[PDB]
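One structure is given below, encoded as structure tokens.
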Protein chains: 4
Amino acid sequence: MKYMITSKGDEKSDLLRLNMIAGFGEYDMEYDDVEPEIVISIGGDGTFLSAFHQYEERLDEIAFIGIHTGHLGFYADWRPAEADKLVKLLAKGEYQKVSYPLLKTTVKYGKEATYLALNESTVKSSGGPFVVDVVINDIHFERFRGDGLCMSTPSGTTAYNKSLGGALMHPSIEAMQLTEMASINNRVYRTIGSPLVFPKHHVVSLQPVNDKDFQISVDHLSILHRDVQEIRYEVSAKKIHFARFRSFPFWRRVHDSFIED
Amino acid sequence: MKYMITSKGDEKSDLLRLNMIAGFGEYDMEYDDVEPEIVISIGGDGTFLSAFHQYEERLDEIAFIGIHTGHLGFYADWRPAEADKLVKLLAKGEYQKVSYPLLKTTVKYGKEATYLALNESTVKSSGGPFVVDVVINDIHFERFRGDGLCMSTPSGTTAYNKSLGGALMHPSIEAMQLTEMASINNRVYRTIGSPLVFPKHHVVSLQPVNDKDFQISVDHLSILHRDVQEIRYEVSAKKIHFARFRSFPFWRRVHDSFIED
Amino acid sequence: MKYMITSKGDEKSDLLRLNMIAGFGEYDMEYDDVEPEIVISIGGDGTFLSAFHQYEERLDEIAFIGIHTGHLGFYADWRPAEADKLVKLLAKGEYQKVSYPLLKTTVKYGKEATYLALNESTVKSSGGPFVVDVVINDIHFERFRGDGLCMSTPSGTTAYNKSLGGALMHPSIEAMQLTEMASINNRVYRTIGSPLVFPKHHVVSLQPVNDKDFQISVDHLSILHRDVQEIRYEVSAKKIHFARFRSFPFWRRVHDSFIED
Amino acid sequence: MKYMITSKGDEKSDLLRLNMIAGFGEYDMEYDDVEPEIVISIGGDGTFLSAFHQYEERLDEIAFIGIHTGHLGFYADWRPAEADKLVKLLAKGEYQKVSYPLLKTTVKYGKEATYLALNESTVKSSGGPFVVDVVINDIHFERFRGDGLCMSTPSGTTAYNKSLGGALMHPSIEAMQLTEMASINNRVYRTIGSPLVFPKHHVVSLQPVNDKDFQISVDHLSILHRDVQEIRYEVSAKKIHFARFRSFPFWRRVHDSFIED
Ligand SMILES: Nc1ncnc2c1ncn2[C@@H]1O[C@H](CN2CC#Cc3nc4c(N)ncnc4n3[C@@H]3O[C@H](CNC(=O)NCCNC(=O)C2)[C@@H](O)[C@H]3O)[C@@H](O)[C@H]1O
Ligand SMILES: Nc1ncnc2c1ncn2[C@@H]1O[C@H](CN2CC#Cc3nc4c(N)ncnc4n3[C@@H]3O[C@H](CNC(=O)NCCNC(=O)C2)[C@@H](O)[C@H]3O)[C@@H](O)[C@H]1O
Ligand SMILES: Nc1ncnc2c1ncn2[C@@H]1O[C@H](CN2CC#Cc3nc4c(N)ncnc4n3[C@@H]3O[C@H](CNC(=O)NCCNC(=O)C2)[C@@H](O)[C@H]3O)[C@@H](O)[C@H]1O
Ligand SMILES: Nc1ncnc2c1ncn2[C@@H]1O[C@H](CN2CC#Cc3nc4c(N)ncnc4n3[C@@H]3O[C@H](CNC(=O)NCCNC(=O)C2)[C@@H](O)[C@H]3O)[C@@H](O)[C@H]1O
């Protein structure tokens, strides 16, 4: 159907994109980057992230495919040499779609802004000390003092979540995971420490205690928010759809990226 | 209906059991510890664990209730002073049942033995070095060298799993979580490090590399197994049912047990 | 001899300062905040830190004493009710001095600036990704990718170092300790992970790989540095001297601050 | 002078030993495994550990050298191909000696046994729960509940200590480091969590609370001790001496063993 291709912008990725476009010209494939049904990302995981946010308002109409030009990307699971075979299989169709959960961040002021994340959503202070009350389904759970917090999707658990001590979570689990960044823990201040895994329909809310300015980052897009009254986290109802042409299981993907390949 | 009561065995718990029995005599409640429909545990989490394994062959016919005589137990969420009010509400009935996932361990030899866990199932070596290949859905994932491994249920994540760096997982998530015990990690030997969370129908298998003798512990019941060929982990199809009479959410339970109460 | 007193600035601390000054008027004690020999800090650990940096150019001529107005501070080990007994013992003299090691940070450009730390010296990126080569005594040790790094004094190991997984180190050990902040670790990027403890005369140097702008914080005083060519860490030759009037051992101080008091 | 050579016992190591002996026959070198002045270990770190304990009663009269037949050992820093050049340099002499601190474990009963460790000394329970009071210089510091504890030398910090979260410590620092094994931490039971680094002349003592049987392991030599009244740890006055023929710094050794080589 309709398709488009984003590139990292370097020489290698642009040429691959041009060759794939020329290969798509030899089928009934129309290039359309306004209402594509197939979005192809050529680059790394960052490039795939940019492609996701570029089309986040049409997630139900789009299937994503990643090609990695450098080393294996977690979302870009195709080597450049397989691009010709990918063009052919994609042209025919009859591929199966695979869906991963997403995370919804809502920021309220004193107005409401919402964001969608594929990796994670983190919160820090705008300079001063970060102090927030953590409220789970309207129950006050803890007062957090430290560098910040990170709320991860399942496919995000192998990213920033992993470096903060979080657990790696299979993407068929509709959940989100909260991890701490350097929390204070003494006789006066104490947090849970452990990562927390939340199911669908649970709401985690952050409430300022003193400072109301926070730096919020959704998939490394970092925005300063002033006069913040609440940050709410929940598993989104929207999902990202991947076009898959062969078996590449998640735990094998994890093995290749972290153990050996 | 039919019911029975287990006690920690100390003076305080025995007297509470006797008083509850006398209180049950004033209703249409028959004491039966062969085919009870209600099992009451008076003691700590250990006592509740013993009650679970005592009746693990009738989990679908039984609802559990825990009373804690010492401090708050995670499974024993009733104070002794509320025992009279518990007798009354239980006598009427019309309570709602709450189900938690369980973990199935299978041990093969050179014959098959299976176990059911409510907290976790761990594996260590019988003295020599512990070395196992970790296989996920028939895919070889890693070779583990270290002290041992721990596979946790959701309600178990606040137990041994928590002390090994695992994530705390809400019990409505049908999953199991694998955590490492002091793994070797240098240029020659390397593991994933991070905890792993597996959904229903995923099978994690441990395969010996050299030594075939392992000490396997299911809910602190520790058994030596010789001539072991495989240990398989998967989320059980069986579930434990709790009788609940009021709202005591999991994250509030976690807050009380770890933050403050 | 000569003395001065810094206060947190709230009502409670100002009144305590005024009362101690009036008590010092009844001895041969001259108030002098230009060349004091005794510096008294009334507040928390932050107030003590400010007092240290206010007089860092006369460390060999000054002994410090901390009074904590809120909860126990690690450096402020005197309760306000003991202020009168402290005035008396200090007026007589014949107290013993205790010395803690300090950390020297040197920043080079493309010029040289040096800083002295009592808790720690940390480095982050000015927004972009933080990537530095870590060089130990002119040996290239690792390339670090992550949120940042923290170099701690011994008395600092119970502060930020503690929240990043570092070890707690007795202050009689002339050393410094380096800990990571959320490092990337996969098949392509890998760091040591473990904290590193360095003796006197060892030099740890950070060298930029791409971005040359870093946010450097010495005892929570955070400064942006542009066009950075090198950050060098080493145990200082200067030491801070505490006046002590009774036995309050470090591990007891640690017990009171973290286990129970 | 006098010398002897221990081998791992496999074919490769025995032949190397025989060739080195024949090479030593061509100098004024007498083979003597009763009172050697030079001890050569051919194998891995385990083989070097066995050589250390074989001659622990003559540490001041002996210099050690390790040759690694498999991958790089931390104590065995010579490749087999350099054995001929090692024979020659050792025959001449005029080499410089390098000393590493050691750890002294003392076990008291209801009699006294002492052990010397080069890597570490650990303590576990003989089956039941491990519960000990931790006393630092006669000050009660904490009650530990968990799997066990590990007290490490500096050169041991890259071994078991590393896998338990401890810090890596340069061997010129006369110290010992204590790390936890899976400690219980909730509202009722709490430990320090962080590793602890102790200087020379500090004494750490473990005192049983209930069970008095402990499994104590000194450099992987594991002994059951019954009727235990106290386990005392302190930096030994004895030191191990290494013969060094060229610069191979500790942090380079660490880089090669963990980052890349
Ligand atoms: N302190 C920290 N430690 C560890 N990770 C941290 C971190 N701070 C942020 N992040 C993670 O970077 C994401 C944003 N960036 C693109 C990516 C993607 C990714 N997504 C996944 C996934 N789902 N699973 C497995 N690997 C994944 N990756 C892998 O990360 C490696 C690069 N990481 C870097 O940090 N660069 C420096 C700053 N970031 C960027 O400029 C752009 C690449 O190898 C890439 O392939 C965020 O969304 C965070 O998650
Ligand atoms: N090194 C280690 N560190 C941390 N935990 C470890 C551990 N080794 C094993 N275990 C856990 O003990 C369970 C078995 N025992 C009864 C319990 C239950 C429990 N279940 C839950 C739950 N689901 N959620 C939250 N808290 C829970 N608890 C809390 O543990 C505290 C006691 N722990 C102890 O270890 N005693 C010493 C040895 N064990 C026993 O004799 C009996 C009590 O406070 C009890 O209330 C196992 O199944 C493991 O999980
Ligand atoms: N993410 C993080 N997690 C943990 N600590 C972090 C951190 N970021 C920074 N720091 C540490 O704060 C120091 C600077 N601040 C005064 C202090 C002193 C201190 N010194 C010691 C010591 N030597 N030993 C034991 N406790 C000590 N304390 C204890 O820290 C508690 C407050 N901590 C806070 O963070 N406030 C928010 C930001 N900071 C400030 O505004 C002022 C007080 O209880 C105080 O008594 C820095 O130098 C860092 O070390
Ligand atoms: N759960 C655990 N996780 C991590 N380490 C653990 C551990 N349990 C115990 N140990 C450490 O094994 C030592 C005893 N063994 C010889 C060694 C030496 C060593 N010494 C050093 C040093 N100073 N610095 C850096 N590396 C060093 N090594 C490296 O350890 C690798 C093997 N480790 C193994 O465990 N084998 C299984 C059991 N042990 C043995 O049969 C024999 C080899 O690569 C060897 O070269 C102990 O003394 C402990 O320290």
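Residue numbering for chain D follows Swiss-Prot; the residues present correspond to positions 1-110, 114-264, in that order.
So this one's X-ray crystallography, 2.3 Å, going by the header.
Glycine is no exception: its Cβ is also placed from the backbone N, Cα and C atoms.
Annotated active site, proton acceptor per Swiss-Prot: D:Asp45, in sequence order, evidence recorded as experimental evidence. Neighbour count (other Cβ atoms within 10 Å of the Cβ, all protein chains): 21 for D:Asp45 (mutagenesis position). Annotation note: D:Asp45 (mutagenesis position) sits in a helical segment as assigned by DSSP.
The NAD(+) binding site annotation in Swiss-Prot covers D:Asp45, D:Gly46, D:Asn122, D:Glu123, D:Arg148, D:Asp150, D:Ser158, D:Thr161, D:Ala162, D:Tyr163, D:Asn164, D:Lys165, D:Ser166, D:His223.
A mutagenesis experiment is reported in Swiss-Prot for this position, D:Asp45 to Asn, and the note states: Only minor changes in the structure and a 10-fold decrease in the kinase activity.
Listed in Swiss-Prot is the mutagenesis experiment D:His223 to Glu, annotated as follows: Twice less active than the wild-type. Its activity toward DTA is increased 2-fold. Long-range C-beta contacts of D:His223 (mutagenesis position), restricted to its own chain and to partners at least six residues apart, with a cutoff below 8 Å, comprise D:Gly46, D:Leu49, D:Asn122.
When Cβ atoms from all protein chains are considered, those within 10 Å of D:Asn122 (NAD(+) binding site) total 25, not counting its own. Gap in the deposited chain: 3 residues are missing between D:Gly110 and D:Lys114, whose Cα atoms are separated by 6 Å. Ranking the binding-site residues D:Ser158, D:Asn164, D:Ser166 by how many Cβ atoms sit within 10 Å of each one's Cβ puts D:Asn164 at the top. Take D:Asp45, D:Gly46, D:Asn122, D:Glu123, D:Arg148, D:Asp150, D:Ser158, D:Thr161, D:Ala162, D:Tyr163, D:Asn164, D:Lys165, D:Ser166, D:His223, the residues named in the record as contacts for NAD(+): the widest Cα to Cα gap among them comes to 31 Å. Only D:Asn122, of the binding-site residues D:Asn122, D:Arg148, D:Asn164, place a Cβ under 6 Å from an atom of ligand 4.
Checking the recorded positions D:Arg148, D:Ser158, D:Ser166, D:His223 for a CB within less than 6 Å of any atom of ligand 1 leaves no residue at all.
D:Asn164 (NAD(+) binding site) sits 15 Å from D:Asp45 (mutagenesis position), taking the C-alpha atoms as the reference points. Sequence-distant neighbours of D:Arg148 (NAD(+) binding site) (same chain, six or more apart, CB under 8 Å from its CB) are D:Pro132, D:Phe133, D:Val134, D:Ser186, D:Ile187, D:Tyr192, D:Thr194, listed in sequence order. Applying an 8 A CB threshold to same-chain residues 6+ apart, the list for D:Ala162 (NAD(+) binding site) reads D:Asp45, D:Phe74, D:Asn122, D:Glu123, D:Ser155.
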